[PDB]
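S.K.: Handing you this structure, nothing more for now.
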Amino acid sequence: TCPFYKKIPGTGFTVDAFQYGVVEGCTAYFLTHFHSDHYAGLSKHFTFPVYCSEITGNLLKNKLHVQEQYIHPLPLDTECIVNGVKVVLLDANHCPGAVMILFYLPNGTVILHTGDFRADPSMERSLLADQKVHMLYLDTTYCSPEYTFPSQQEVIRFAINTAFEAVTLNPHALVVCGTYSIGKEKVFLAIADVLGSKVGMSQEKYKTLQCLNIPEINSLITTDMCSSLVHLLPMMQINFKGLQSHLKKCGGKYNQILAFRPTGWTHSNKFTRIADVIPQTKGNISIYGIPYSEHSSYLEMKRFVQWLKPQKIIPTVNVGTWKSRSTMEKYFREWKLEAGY
Ligand code: NI
């Protein structure tokens, strides 16, 4: 049965609620982004209206074979009417095609559902600025002050400089980047660009990337591994055994691997600066864990909420334990008292 925090009151709407069968009284199902915990349940047999971004709708059609007649893509930053309710989709600064949803309820309440997001000051100048929000359904993934990480830009600087140094020192080194879902494409695209290479990957991953409207993509990715010195692999294969095996397969073209695992947060964040990150090494294989996050840090989340001044907050992440719920509720009260709303 669908949890309350996926239901939008005063409407026929649910958000990211595809794994509960037919939800009683749901007339339209919204999907914020194409990550499996959120799309779980969709397939070619789905026959209710799905509302989403253009990019999300490309993925639904091509990867999950959802029939076109039930996909309703909406433009961003545009007031649209769905089953008689005004809605707007806003960029969530998460993975490609990820949105936040503004609902303008018939009785005058305004509700923001962030989906998954990485809050940014740039959001303070979208259509959010123009009216009051009463209820906020918030991505609280990293809602605790221990969760600090660098900007995306510092993390990509570190990766580019690391890769460029290594390959310039040894032109027979291969760079490998791990992936398991869409998101974090900048990691592998920036490394390939500095090295003057295309990124090589499986046919299934190339298919996924071709749905994302990234400019000049035919110029940056390929399925011809032999012509590429930056290879993408499943995140599970980013370990010494899996990488030793891969290196075998390249037929003596390469004699060293430098690999990157983009994680979100890891406890080496509470001690070490990005400048100071070092790899795990075994033989001719090294592995860097880099803290490339597509969710808000604690400080970014705090700033956004203190800007928005919602009357009520509903967390959507970490809701399963009383200890987490109590922690989060204590931070929301602090933020409210400090800012004065
Ligand atoms: Ni996500």
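The numbers used for chain A are those of Swiss-Prot, and the residues that appear cover 700-1040, in sequence.
Header lists the method as X-ray crystallography, 1.6 Å.
Every residue, even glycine, has its Cβ placed from backbone N, Cα and C.
Quick paste from Swiss-Prot:
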- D838 to N: Impaired nuclear focus formation, reduced interaction with PIAS and increased sensitivity to cisplatin (MUTAGEN)
- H994 to A: Impaired nuclear focus formation, reduced interaction with PIAS and increased sensitivity to cisplatin (MUTAGEN)
S.K.: Quick one: pull the CA-CA distance for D838 (mutagenesis position) versus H994 (mutagenesis position), whole Å only.
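M.R.: Rounded to a whole number, the Cα-Cα distance is 8 Å.
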S.K.: If I restrict to non-local contacts, at least six residues apart, and a C-beta distance under 8 angstroms, what lies near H994 (mutagenesis position) in its own chain?
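M.R.: Residues satisfying the criterion: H793, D815, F816, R817, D838, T840, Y841, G963.
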